[PDB]
Amino acid sequence: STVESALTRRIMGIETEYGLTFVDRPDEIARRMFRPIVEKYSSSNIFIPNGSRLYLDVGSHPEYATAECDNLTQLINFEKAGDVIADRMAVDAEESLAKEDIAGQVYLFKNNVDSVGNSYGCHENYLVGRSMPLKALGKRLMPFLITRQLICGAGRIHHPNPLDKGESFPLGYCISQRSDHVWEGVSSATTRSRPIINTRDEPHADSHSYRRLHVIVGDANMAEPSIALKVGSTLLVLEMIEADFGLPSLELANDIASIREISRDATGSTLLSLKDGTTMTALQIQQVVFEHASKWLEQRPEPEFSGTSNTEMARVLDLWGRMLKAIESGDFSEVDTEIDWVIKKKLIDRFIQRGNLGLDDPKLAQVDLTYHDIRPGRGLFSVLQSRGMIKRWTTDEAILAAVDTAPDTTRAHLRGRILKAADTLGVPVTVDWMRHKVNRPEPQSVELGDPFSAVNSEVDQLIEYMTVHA
Amino acid sequence: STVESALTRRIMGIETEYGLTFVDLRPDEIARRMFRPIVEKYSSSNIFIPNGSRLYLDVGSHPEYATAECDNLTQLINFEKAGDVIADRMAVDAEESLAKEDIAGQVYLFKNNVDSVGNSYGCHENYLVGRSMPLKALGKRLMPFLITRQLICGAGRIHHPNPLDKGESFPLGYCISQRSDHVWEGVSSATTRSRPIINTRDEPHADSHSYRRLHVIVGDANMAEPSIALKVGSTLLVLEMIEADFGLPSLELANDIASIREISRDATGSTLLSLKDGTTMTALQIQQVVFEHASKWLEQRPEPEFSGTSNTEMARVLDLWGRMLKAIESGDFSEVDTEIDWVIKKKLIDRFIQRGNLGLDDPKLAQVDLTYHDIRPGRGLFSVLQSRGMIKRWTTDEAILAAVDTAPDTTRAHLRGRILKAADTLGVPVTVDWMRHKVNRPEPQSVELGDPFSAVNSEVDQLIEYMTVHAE
Ligand SMILES: Nc1ncnc2c1ncn2[C@@H]1O[C@H](COP(=O)(O)OP(=O)(O)O)[C@@H](O)[C@H]1O
Ligand SMILES: Nc1ncnc2c1ncn2[C@@H]1O[C@H](COP(=O)(O)OP(=O)(O)O)[C@@H](O)[C@H]1O
Ligand SMILES: [Mg+2]
Ligand SMILES: [Mg+2]
């Protein structure tokens, strides 16, 4: 018939298994043999049975990304589980070193800046519906975000850099760790530019229904009530926008014009220029959003399934209100076990008082840093919390459970089921946020496009398939 | 306004970077040691390397090397042989890693299909075919050829009956094929683990509408380069004749696996096969008829415009195919005895038998049967013989050596290779797969390569530029 139909140029490939024997367990032979290539070429994105991901690359900061959460307290549990998991890695490294002659300490800091000026992110991801308009973000969300540091910042001691060009801020305590770096990123017209809000990321969801909103402006927080207020306040703001609840447009003429200045002023009197031509203080912006959020709660429909409860939002708003009254009155005694920058500042002030120290005293720098050391009993946050000087949002029991067990209300529940079977059956599997694949014998794939669903019959078939060939 | 629009249940997640420091080695060495246990336990076992290939490394399993996508016969040989080099290097480095520890000994990696304990190891072939042809109709017309192909390309083994089995149907004897018994066992079981000889239903790793993937399990792992060429080359000509509807007769078998184990034991090729149409042919006769048509096909075969396997190479394939069939018919193998694994191996085995007045079950011969497949240069029998001029070459050491570090330049593997080379030179992470390539930082960038034939892509150039610009 048709001779031109034969594919004379065709794609082809061979897969060959090799018999591996060692002549004097053997499992130790295979492991040492695979080691060089595994460490060099394996993917750096590592998914673990609690549904979370670790990003580990020998030239990069280690990063922990929580599993998908549908509830505020649950999110807190899983973020704290990350600190436990990362700390355990450090502890095990110290021991393997100690087994060798070499001894010393491994430190992991959860903060946003290092002695050399390097930046470290703590990023938020929020699912929103295609319902919410592009425009609203700049108008409504953004002004809240620029000032949110007043309520949730982790604090840092700022030293002027003599080689810095174009601007100088004096030696001083800032409520925010991130603000100067955020300013640089936004100001940059080069590859160095970092946008504060990004709606265009791969949604890790069905693209039609769902957008993923990625926010870079927040500090890494230690105290559980500070994480709760940071994420909690933001959740309420998103709901009000989604509900068209009447949050006024606060839109700023230039988003970063005041961001560094707000950081230096704990009275919140910093003045921002609205695109209106009008001006408001950072505190006034927060008081506006707070008052509207307080009215939202009165009409907030209770979620029928999972979600964050009205009772829990009332705890969020209670702390929110108390913090604004403290910034306004200048009296922090009601908030000073809950808010990172305040807790830290209170300790720094005791040291200054007692030792008559200056703000650049190495002793203070040690407080500012070791507050962020995640090692239980060594780190300053751990000591404070153990003595009752930092209040709890959640419990140790819940954090411990989240270390090995995935969220049971979301897609992560399914990823967790797959990984646990893989561990027990001994079968290799490859997962990501959406795509889940068994590599052998035949490559069975499943795509989980709905991040809200903890039920899929395809996943049940996949797990039985694995069980069949174990 | 609309209160029910608020998502009071929404999805959320946090990503946190930690600062890492050590107070008294290189911080690189500190991170490496810290990450190791989690990397080893939880990292993906599919590992993509710069030459475009993929290693499957999992402490539970047999190490497997899958070649990069190839579009030419000789190129495919180069990349299969590169795999043995790469696997051997892993073994050699493990020997010197174990030496540091008090453990001494030799690492052996065998490229064969069976071990002394009864495990099976596969050498599987993947072929892109035209999506025009219905999946099952292709198998039917491919199968007669595939079942009998072991005659021309088998690697050989000594079969040892299990005396404890009273239901053992086969005696002590030399088989031309390694895989036949295990393939027979996998097809016939009611058990859900039964696996087919041909599978079309695999993910194409190509445009779903344009191309279909053929996955074939019946072949032996081969050492001799002309054995690989014949196995794959003959199969390419058969696929071509089918796609061109050249008139290759339908030889469909009554039962696919009925004769598979029996053919393996008979080097005269006289094993009988029952056809659907009610006639019967010997294994040697099916091969003769397929070969006769392939020979006419070559006369009409249009020279590929770009790359592919040329008509000159296919003529080499047919030269060998014809000589093998003549040897099988006459019983005189003197012309093919440097080119075909089972023939090469049997010549060796027969020599020892004669020198020693040995029986076929002598451990010495079992050692030969095994060590022919040892891939270590100078230690393995195959490598010793190839040095002597006792085994003919289809390709060169230089092409194989280049294939170790550099991907095929004619297919999508070229692009995956460039990306992974840039990641190595820039010291930055990237996650790649057959189709997908992504970086997470500073901002996530992803590219999908759906076309396995294309070696040129703008998104790839830019991805590599993005990696370069943002690299430390
Ligand atoms: N489009 C294609 N057509 C034919 N073979 C392919 C194609 N893409 C990749 N291959 C080959 O298939 C083998 C990989 O097997 P596959 O099942 O696709 O992935 P994995 O085996 O890693 O799960 C490799 O040898 C590769 O060269
Ligand atoms: N549908 C979703 N909505 C919101 N957040 C999600 C969703 N899916 C995953 N995430 C979160 O995104 C974070 C990881 O994303 P990442 O792999 O960094 O993607 P990218 O590199 O594209 O930003 C995790 O915290 C995870 O829980
Ligand atoms: Mg495979
Ligand atoms: Mg990320």
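Here Swiss-Prot sets the residue numbers for chain B, with the shown residues being 2-25, 31-478 in order.
Cβ from N, Cα, C; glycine included.
The active site, proton acceptor annotation in Swiss-Prot covers B:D64. For B:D64 (active site, proton acceptor), the same-chain residues lying six or more positions away in sequence with a CB closer than 8 A to its CB are B:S51.
Sequence-distant contacts of B:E16 (mutagenesis position), defined by Cβ-Cβ distance under 8 angstroms and a gap of at least six in the same chain, do not exist. B:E16 (mutagenesis position) carries a strand DSSP state (E or B). Taken from Swiss-Prot, the feature Mg(2+) binding site covers B:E16, B:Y62, B:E70.
With a cut-off of 8 Å between CB atoms and residues at least 6 apart in sequence, the same chain places B:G58, B:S59, B:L82, B:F85, B:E86, B:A88, B:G89 near B:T73 (ATP binding site), listed in sequence order. What Swiss-Prot records for B:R60, B:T73, B:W440 is ATP binding site, and it gives experimental evidence as the kind of evidence.
Record note (Swiss-Prot) on the mutagenesis of B:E16 to A: Abolishes pupylation.
One entry in Swiss-Prot concerns the mutagenesis experiment B:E18 to A. Its note says: Abolishes pupylation. Within 10 Å of the C-beta of B:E18 (mutagenesis position) there are 23 other C-beta atoms, taking all protein chains into account.
Secondary structure at B:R60 (mutagenesis position), as computed by DSSP, is strand. Where Swiss-Prot documents B:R60 to A as a mutagenesis experiment, the accompanying text is: Abolishes pupylation.
A mutagenesis experiment is reported in Swiss-Prot for this position, B:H68 to A, and the note states: Nearly abolishes pupylation. In sequence order, B:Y127 are the residues near B:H68 (mutagenesis position), counting only same-chain partners six or more apart with C-beta under 8 A.
Swiss-Prot gives this note for the published mutagenesis B:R199 to A: Reduces pupylation. Applying an 8 A CB threshold to same-chain residues 6+ apart, the list for B:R199 (mutagenesis position) reads B:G192.
Under the DSSP three-state reduction, B:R201 (mutagenesis position) is assigned to coil, being neither helix nor strand. Listed in sequence order, B:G192, B:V193, B:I223 are the same-chain residues six or more apart from B:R201 (mutagenesis position) with CB atoms under 8 A from its CB. Looking at Swiss-Prot, you'll find the mutagenesis B:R201 to A noted as follows: Highly reduces pupylation.
Classification of B:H211 (mutagenesis position) by DSSP places it in coil, neither helical nor stranded. Swiss-Prot gives this note for the published mutagenesis B:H211 to A: Reduces pupylation.
For B:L354 (mutagenesis position), other Cβ atoms within 10 Å of its Cβ number 18. For the published mutagenesis B:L354 to E, Swiss-Prot gives the following note: Highly reduces pupylation.
In this structure, B:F358 (mutagenesis position) is part of a helix by DSSP. Within its own chain, B:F358 (mutagenesis position) has B:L364, B:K370, B:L371, B:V374 as residues 6 or more apart in sequence whose C-beta sits under 8 angstroms from its own. Here Swiss-Prot notes a mutagenesis experiment, B:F358 to E, with the remark: Reduces pupylation.
Within 10 Å of B:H211 (mutagenesis position), counting CA to CA, the binding-site residues B:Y62, B:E70, B:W440 contribute B:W440. Within its own chain, B:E70 (Mg(2+) binding site) has B:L61, B:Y62 as residues 6 or more apart in sequence whose C-beta sits under 8 angstroms from its own. Spanning 5 unmodelled residues, the straight-line distance from the Cα of B:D25 to the Cα of B:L31 measures 9 Å. A separation of roughly 34 Å, to the nearest angstrom, links the Cα atoms of B:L354 (mutagenesis position) and B:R60 (mutagenesis position). Here the CA atom of B:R60 (mutagenesis position) lies 9 Å from the CA atom of B:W440 (ATP binding site).
In this entry, nothing among the recorded positions B:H211, B:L354, B:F358, B:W440 has a C-beta under 8 A from a C-beta of chain A.
Within the set of mutagenesis positions B:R60, B:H211, B:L354, B:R60, B:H211 have a CB atom less than 6 Å from some atom of ligand 1. In the three-state DSSP reading, B:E70 (Mg(2+) binding site) counts as strand. Proximity of the recorded positions B:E16, B:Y62, B:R201 to ligand 4, judged by a Cβ distance under 6 angstroms to any of its atoms, singles out B:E16 in sequence order.
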